[PDB]
Amino acid sequence: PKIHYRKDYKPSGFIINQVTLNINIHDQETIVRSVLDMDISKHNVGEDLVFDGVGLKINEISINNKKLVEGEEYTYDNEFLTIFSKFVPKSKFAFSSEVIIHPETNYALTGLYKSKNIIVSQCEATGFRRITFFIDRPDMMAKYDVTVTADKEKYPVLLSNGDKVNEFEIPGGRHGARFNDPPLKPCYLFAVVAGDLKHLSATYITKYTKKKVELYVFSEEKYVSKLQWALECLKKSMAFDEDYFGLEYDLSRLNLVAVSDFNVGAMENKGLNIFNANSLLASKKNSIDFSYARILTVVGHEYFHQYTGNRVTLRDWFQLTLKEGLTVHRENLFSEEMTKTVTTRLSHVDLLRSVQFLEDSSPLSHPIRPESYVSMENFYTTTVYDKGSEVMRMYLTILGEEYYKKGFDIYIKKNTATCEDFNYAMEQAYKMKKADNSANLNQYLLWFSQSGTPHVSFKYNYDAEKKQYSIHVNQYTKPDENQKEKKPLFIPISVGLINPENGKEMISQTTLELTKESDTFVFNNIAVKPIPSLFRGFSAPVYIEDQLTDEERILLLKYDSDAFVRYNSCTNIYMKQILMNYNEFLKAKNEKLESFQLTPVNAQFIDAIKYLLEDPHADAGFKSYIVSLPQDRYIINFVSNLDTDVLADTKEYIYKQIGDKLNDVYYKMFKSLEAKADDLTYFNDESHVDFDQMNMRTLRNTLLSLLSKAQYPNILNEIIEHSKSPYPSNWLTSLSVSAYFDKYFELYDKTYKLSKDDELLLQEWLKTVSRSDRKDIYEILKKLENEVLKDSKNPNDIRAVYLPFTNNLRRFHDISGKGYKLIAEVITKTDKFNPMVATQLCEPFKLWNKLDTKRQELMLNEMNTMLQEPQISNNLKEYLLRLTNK
Ligand SMILES: CC(C)(C)OC(=O)N[C@H](C(=O)NO)c1ccc(-n2cccn2)cc1
Ligand SMILES: [Zn+2]
């Protein structure tokens, strides 16, 4: 079970200059012929020629057109092909092979596989070795010449990288196409697509060189009308990279292709981007609102890969966060600019602090550049991606737009790349910014190597006579398995000072640079005692301990200029309340109290929520955040041995407290919001997307949920009327909130009928049901399995049925262990054909050692059971071994 170590990087003792591919697709098999024009590198030392090759059936292999003999000249064990050096040339030579593979039965969705009636490849990170023999690593750059052949009736559209240079008919109702792609590339950027594809197209003229770029977006014929928004998003992405970064698209054509079966959101390949259908396809009638932001970010994401994917080659997979973190950052900038809503940034923060923080304090914790790996398929984490992006984002916060853009330019021009190369580039901008060639970003590198979430805490002092304000800051990171001693990080703290009398900014834009374990920042000429507005925009990926009173937090919530600090101040008020009530419920349970008291929710806090809700000029998206308690996975980072039942009771009490005061306000707003929220003026305009309007629907649907849970008088009338809405976000909401009423299975049937004839819509429906707050939710899942899901191997179907259920605090964590047992059964069943998705379904277990003693034991027993499965994949095993600290 080999472990790859970052310190042991060494260049290959070979070179592959040219790849010449012949991929012949047949009904029961695919024949791949490959000729590799190879050479010997300056690092060679007489070693064996070892190719990666997984699951390949050899017809023959050769060197210089002379067939090799097994046992004497080469061995193959279904993973590595070893050709003994004595039979390996010492100058330029040709290696060739013919193998048979079977996309029809490739249910792991890696390498070459069939999705519905489309043949498609997925080669990142190590899928190309599943197609043909290769030195399957990201620093092996080569030229590609690829011919594809297939039955013309079944596969009329043939696509691969580069230019289609030839099309030819073949005897037997077959045809062929040849694609030459001269620029060098890594093999994980190789792609091939074949199918009965329909497309929308457009021409984009670039800003500077005025070159015409053809844009194609493909799907199966049935869903071709759902492709327009994706096309628009692509236009948007090209324009943004132009305007913000000055980068034009390098090529003359861009293809986006949607497939039904895909392990992740999408995959960039040079000129040919392949997508999960749920991240490319949408219509107003058959998609929930969330799809539109999702497609925008994913299309944008794969697009921003393009310019840097050229010019910059990863030395090795340990530099993944440099590729992925930078792109997520660019994607985030794009999305914030395109949506123009503050909830876009908030939603990314909400994601980081729930999911990634949980990961970073779990046994799976790793830095964004890990020191080792067993399975590359487990390397693609929220830590590598989302903490990666926040570390990439901090460079911008530190430098500002002008110098950031200068540093980014340096990085591209100057540059195989490492995270250090990016740092060095940004460092040069840093020097120029501070006009001090002695200035450096050496400490910043700790963001790449140090695991765990730093804690930043504050103390304050105001001297009224001196007009002098001080902010005392402390940072620390808890030791973990990756570092016994944690060093202080370079932490940029974006701050303002709010005058509590009139809500005005008291100082200009200021970013404190914390570089020590602690420091004191002093401000003179501060006329009155301020309320500090800290980590504006969430300027560092840290736990913030603001040490503010709730009165101060309320004042920030009402009057601060920064959306994140307002939202965080709200969050912190909620957390103080949750921790207090949790401990009160816990003591009552422990001590078997017959009676006890609960601390009520702060009344001025409830007044502040009402104030903001009733402000017609305030933002609807932001409003939906303030009436929602913090995520369970955020809360859990703050509680030891969490009793999920006691947390459930805590949330219930707090929601009830606030509703008992504000429900009439909620109902009034739910009604007055209807006209603008559900405005149908542009319903049939496929390209008109209004993110403010979708936020209004989010607010209405949030309020509807609060009112339904509270059994507000006659709310069922509003629920039934809601189900008749043309918007899936609304009529799917009507389903889940109807859970608290007798009419649930009525709406269950109605919404099923609406959903069943669209594959993606059906999956949203499954999700809605899966997350329904039903006491009979286990019986309901069983129904979904037997009637809808069955033995589907579509990752979308499986994740749709089970993942939302796992977020059901009271039910998934049922003390019998029944929920853990159920998901472990699904994981083990899935792992037989798709280990990557099996690992995805482990996600609820990631917090196992944070729970109360009994639930820890239950989760651990189920993981140990999974670990005991004789046929467990290497993927699942490694992951569960790390998670259970074994
Ligand atoms: C959601 C998004 C767009 C941020 O990421 C993806 O949809 N896919 C990423 C990616 O970087 N696409 O360019 C992704 C995630 C995992 C993998 N992967 C995981 C194992 C092997 N490959 C590949 C790509
Ligand atoms: Zn990416």
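For chain A, we keep the numbers from Swiss-Prot: what you see runs 196-610, 614-1084, in order.
Cβ coordinates are placed from backbone N, Cα and C, and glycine is handled just like the others.
Listed in sequence order, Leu451, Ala461, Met462, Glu463, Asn468, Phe470 are the same-chain residues at least 6 apart in sequence whose CB falls under 8 Å from the CB of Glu497 (active site, proton acceptor). Taken from Swiss-Prot, the feature active site, proton acceptor covers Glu497, and the record attributes it to similarity to another entry.
The peptide binding site feature in Swiss-Prot is assigned to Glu319, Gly460, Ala461, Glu463. Within the same chain, residues at least 6 positions away in sequence whose Cβ sits under 8 Å from that of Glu319 (peptide binding site) are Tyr383, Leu384, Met462.
The Zn(2+) binding site annotation in Swiss-Prot covers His496, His500, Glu519 and rests on experimental evidence. Taking a C-beta cut-off of under 8 Å and a sequence gap of six or more, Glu519 (Zn(2+) binding site) has these contacts in its own chain: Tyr575, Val579, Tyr580, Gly583.
Per Swiss-Prot, mutagenesis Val459 to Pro is noted as: Severely affects substrate specificity. No effect on Zn(2+) binding. Under DSSP, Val459 (mutagenesis position) is assigned to coil, being neither helix nor strand in the three-state scheme.
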Could you tell me the C-alpha distance between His500 (Zn(2+) binding site) and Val459 (mutagenesis position) in angstrom, no decimals?
16
Out of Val459, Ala461, which of these recorded positions shows the lowest number of other CB atoms within 10 Å of its CB?
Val459
Between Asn610 and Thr614 there are 3 residues with no coordinates. Please give the Cα separation in whole Å.
8
For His496 (Zn(2+) binding site) and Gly460 (peptide binding site), what Cα-Cα distance in Å is obtained after rounding to a whole number?
10
Within 10 angstroms of the C-beta of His496 (Zn(2+) binding site), the count of other C-beta atoms across all shown chains comes to 23
In sequence order, what residues of the same chain, 6+ apart, have a Cβ less than 8 Å from the Cβ of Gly460 (peptide binding site)?
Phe470, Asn471, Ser474, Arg489, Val493, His496
Contacting recorded positions, sequence order - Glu319, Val459, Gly460, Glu497, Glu519 vs ligand 2, Cβ under 6 Å:
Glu519
What other residues of this chain sit with their CB within 8 A of the center of the CB atoms of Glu319, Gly460, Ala461, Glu463, the recorded peptide site?
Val459, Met462, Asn468, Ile469, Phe470, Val493, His496, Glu497, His500
